[PDB]
Amino acid sequence: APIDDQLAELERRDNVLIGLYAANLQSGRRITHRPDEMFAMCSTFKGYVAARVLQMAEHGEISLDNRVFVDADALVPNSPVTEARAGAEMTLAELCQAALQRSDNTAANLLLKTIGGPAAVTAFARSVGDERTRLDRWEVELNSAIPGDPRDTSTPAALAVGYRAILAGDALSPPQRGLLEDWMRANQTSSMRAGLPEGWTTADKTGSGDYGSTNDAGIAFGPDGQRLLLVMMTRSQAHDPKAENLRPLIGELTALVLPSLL
């Protein structure tokens, strides 16, 4: 594969590992790099969490406007929305959008307490065909991303199936899938968005952790109706827990793969 040699070049140049699953949803064409290698998922588990909340609301197990108390003591770094409401209540729907749109960490912990913790996310993964995702810890420990450590990891292929399931498949009844898509489209964190031409938009979840772990998973929507499933997981090859994250590389990856999918 020639796009295969281009990706090996980016790895060499930046001392990174690139995990990629990119599919054109209309043509059924897919492109892959380390699709089955394990990467820390970091905040990308939040889509599955919000998806499961929506599933549970469908059946009346919970309700989206159910209130949850935000304890100041439960606050954890990178919680821009839950911080504003510490000592008060947010609804589950609010917590979902905080987790998805701003990667609010405490929002995700609260959502995890509601749905059954890390094991519930794993079970969810399995329910949608995702056989590699395992969540083991809470925010913010899950982002530790130690090389070789299987905890809180997935693979580009495994995350693609689940992201496809929840945004373009049958995990949710179609109108609730529509809401999940709207929730992710309003996100303020997209990395891939920078490598897309004018007119394109994304329903995607980014993740960032140690060792430069920088992820972005979701669907890119073309102006002319096109639909691209894009899952990018990258980490430094170095044993530097504090290696720089690779946000500009995602955007560069996005622009690189797009012409070979269209």
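We number chain A the way Swiss-Prot does; in order, the residues shown are 33-294.
Structure determined by X-ray crystallography, 2.1 Å.
Yeah, the Cβs are placed from backbone N, Cα and C, and that goes for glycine too.
For reference, Swiss-Prot has these:
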- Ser75: active site, acyl-ester intermediate (ACT_SITE)
- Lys237, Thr238, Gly239: substrate binding site (BINDING)
- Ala82 to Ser: In amoxcillin-resistant strain (VARIANT)
- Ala116 to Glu: In amoxcillin-resistant strain (VARIANT)
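Overlay of Swiss-Prot annotations on the structure.
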{"residue": "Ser75", "record": "active site, acyl-ester intermediate", "contacts (Cβ under 8 Å, 6+ apart)": "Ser135, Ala140, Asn175, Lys237, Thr238, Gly239, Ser240, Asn247"}
{"residue": "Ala82", "record": "variant position", "contacts (Cβ under 8 Å, 6+ apart)": "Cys128, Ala131, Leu132, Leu143, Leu212, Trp215"}
{"residue": "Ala116", "record": "variant position", "contacts (Cβ under 8 Å, 6+ apart)": "none"}
In three-state DSSP terms, the structure that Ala82 (variant position) belongs to: helix
Helix, strand or coil at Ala116 (variant position) [DSSP, three-state]: helix
Collapsed DSSP category at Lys237 (substrate binding site): strand
Fewest other C-beta atoms within 10 angstroms, as judged across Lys237, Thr238, which are the binding-site residues: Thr238
Substrate site shell beyond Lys237, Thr238, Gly239, criterion: Cβ within 8 Å of Cβ centroid: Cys74, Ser75, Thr76, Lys78, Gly79, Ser135, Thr221, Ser223, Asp236, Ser240, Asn247, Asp248, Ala249
